[PDB]
Amino acid sequence: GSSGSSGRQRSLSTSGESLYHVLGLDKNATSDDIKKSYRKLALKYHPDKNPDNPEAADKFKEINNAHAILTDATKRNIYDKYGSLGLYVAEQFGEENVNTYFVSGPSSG
(Lines of atoms letter the chains of each structure in order from A and count residues from 1; the text may use other names and numbers.)
(Lines give C-alpha, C1' and ligand atoms only; values in the text may rest on other atoms or scores of the structure.)
Protein backbone atom coordinates (compact mmCIF):
# COMPACT_ATOMS: atom_id res chain seq x y z
CA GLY A 1 0.00 0.00 0.00
CA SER A 2 1.35 3.38 1.09
CA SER A 3 -0.05 4.88 -2.11
CA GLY A 4 -2.94 7.21 -2.90
CA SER A 5 -1.81 10.65 -4.06
CA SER A 6 1.78 10.20 -5.21
CA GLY A 7 0.96 7.38 -7.60
CA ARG A 8 4.39 7.09 -9.19
CA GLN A 9 4.09 7.00 -12.98
CA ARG A 10 5.99 4.71 -15.35
CA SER A 11 8.86 6.02 -17.47
CA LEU A 12 9.70 5.05 -21.05
CA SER A 13 13.34 4.45 -20.12
CA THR A 14 13.50 0.79 -21.12
CA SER A 15 14.83 0.29 -24.64
CA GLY A 16 12.04 -2.00 -25.78
CA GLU A 17 13.27 -5.58 -26.12
CA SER A 18 12.26 -8.04 -23.40
CA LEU A 19 12.20 -11.71 -22.43
CA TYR A 20 9.69 -12.21 -25.25
CA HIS A 21 12.65 -12.10 -27.63
CA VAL A 22 14.47 -14.81 -25.67
CA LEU A 23 11.73 -17.09 -27.00
CA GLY A 24 10.44 -15.46 -30.17
CA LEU A 25 7.39 -13.37 -29.32
CA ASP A 26 6.47 -9.68 -29.24
CA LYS A 27 5.08 -7.19 -26.73
CA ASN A 28 1.61 -8.02 -28.02
CA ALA A 29 2.07 -11.66 -27.01
CA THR A 30 -0.49 -13.19 -24.65
CA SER A 31 0.41 -15.53 -21.80
CA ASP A 32 -0.95 -18.35 -23.97
CA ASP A 33 1.55 -17.45 -26.69
CA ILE A 34 4.38 -17.68 -24.16
CA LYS A 35 3.24 -21.02 -22.76
CA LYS A 36 2.50 -22.65 -26.11
CA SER A 37 5.71 -21.39 -27.72
CA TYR A 38 7.75 -22.33 -24.65
CA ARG A 39 6.68 -25.92 -25.33
CA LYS A 40 8.00 -26.18 -28.89
CA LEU A 41 11.09 -24.25 -27.80
CA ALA A 42 11.46 -26.78 -24.99
CA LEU A 43 11.01 -29.94 -27.07
CA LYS A 44 13.52 -28.77 -29.67
CA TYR A 45 16.05 -27.45 -27.16
CA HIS A 46 15.49 -30.50 -24.96
CA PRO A 47 18.54 -31.53 -22.90
CA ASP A 48 18.00 -35.24 -23.56
CA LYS A 49 17.51 -34.68 -27.29
CA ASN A 50 20.79 -32.76 -27.44
CA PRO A 51 23.37 -34.58 -25.28
CA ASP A 52 26.68 -32.88 -24.49
CA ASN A 53 25.49 -29.77 -26.33
CA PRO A 54 26.84 -26.31 -25.43
CA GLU A 55 24.34 -24.26 -27.43
CA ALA A 56 21.53 -26.44 -26.08
CA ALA A 57 22.30 -25.56 -22.46
CA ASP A 58 22.65 -21.87 -23.29
CA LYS A 59 19.30 -21.69 -25.09
CA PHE A 60 17.30 -24.04 -22.87
CA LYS A 61 18.83 -22.44 -19.78
CA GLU A 62 17.50 -19.15 -21.15
CA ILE A 63 14.03 -20.42 -22.06
CA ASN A 64 13.35 -21.95 -18.65
CA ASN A 65 14.20 -18.72 -16.84
CA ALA A 66 12.42 -16.55 -19.40
CA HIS A 67 9.15 -18.49 -19.41
CA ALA A 68 9.51 -19.11 -15.67
CA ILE A 69 9.60 -15.34 -15.17
CA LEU A 70 6.79 -14.64 -17.63
CA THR A 71 4.68 -17.37 -16.03
CA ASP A 72 4.35 -15.21 -12.91
CA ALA A 73 2.50 -11.92 -12.41
CA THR A 74 4.59 -10.81 -9.43
CA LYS A 75 7.78 -10.93 -11.50
CA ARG A 76 6.10 -10.12 -14.82
CA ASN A 77 5.33 -6.74 -13.26
CA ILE A 78 8.87 -6.36 -11.91
CA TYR A 79 10.56 -7.11 -15.23
CA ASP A 80 8.08 -4.75 -16.88
CA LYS A 81 8.47 -1.90 -14.39
CA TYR A 82 12.12 -2.29 -13.40
CA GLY A 83 13.59 -5.05 -15.55
CA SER A 84 16.59 -7.31 -14.99
CA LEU A 85 17.82 -5.25 -12.05
CA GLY A 86 14.48 -5.28 -10.25
CA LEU A 87 14.59 -9.07 -10.14
CA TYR A 88 17.96 -9.03 -8.37
CA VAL A 89 17.00 -6.65 -5.56
CA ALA A 90 13.53 -8.18 -5.26
CA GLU A 91 15.39 -11.50 -5.10
CA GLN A 92 16.91 -11.01 -1.65
CA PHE A 93 15.30 -7.77 -0.46
CA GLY A 94 11.84 -8.56 -1.79
CA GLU A 95 9.26 -7.10 -4.16
CA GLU A 96 7.82 -4.99 -1.34
CA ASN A 97 11.35 -3.83 -0.53
CA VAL A 98 11.98 -2.85 -4.15
CA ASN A 99 9.32 -0.19 -3.56
CA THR A 100 11.21 2.15 -1.22
CA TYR A 101 14.37 1.56 -3.25
CA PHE A 102 12.84 2.91 -6.46
CA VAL A 103 10.18 5.23 -5.04
CA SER A 104 13.19 7.08 -3.63
CA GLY A 105 15.11 8.55 -6.55
CA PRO A 106 15.83 11.68 -8.62
CA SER A 107 12.05 12.04 -8.97
CA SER A 108 9.60 13.84 -6.69
CA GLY A 109 5.89 14.57 -6.41
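Don't overthink the numbers, they just go from 1 along the chain as shown.
Looking at the header, which is where the method is noted, we find solution NMR.
Each residue, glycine too, has its Cβ placed from N, Cα and C.
Annotation comment: Swiss-Prot describes 16-85 as domain 'J', evidence class sequence analysis.
Following the DSSP three-state reduction, the secondary structure of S13 (mutagenesis position) is coil. Taking the Cβ of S13 (mutagenesis position) as centre and 10 Å as the limit, one finds 7 other Cβ atoms among all the protein chains shown. Quoted from Swiss-Prot, the note on mutagenesis experiment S13 to D (Swiss-Prot position 10) is: Reduced interaction with SYT9, but no effect on the interaction with HSC70.
In the structure as shown, the Cβ atom of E96 (mutagenesis position) sits within 10 Å of 10 other Cβ atoms. Annotation of the mutagenesis experiment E96 to V (Swiss-Prot position 93) in Swiss-Prot: Reduced interaction with SYT9.
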Euclidean distance between Cα atoms of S13 (mutagenesis position) and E96 (mutagenesis position), Å: 22
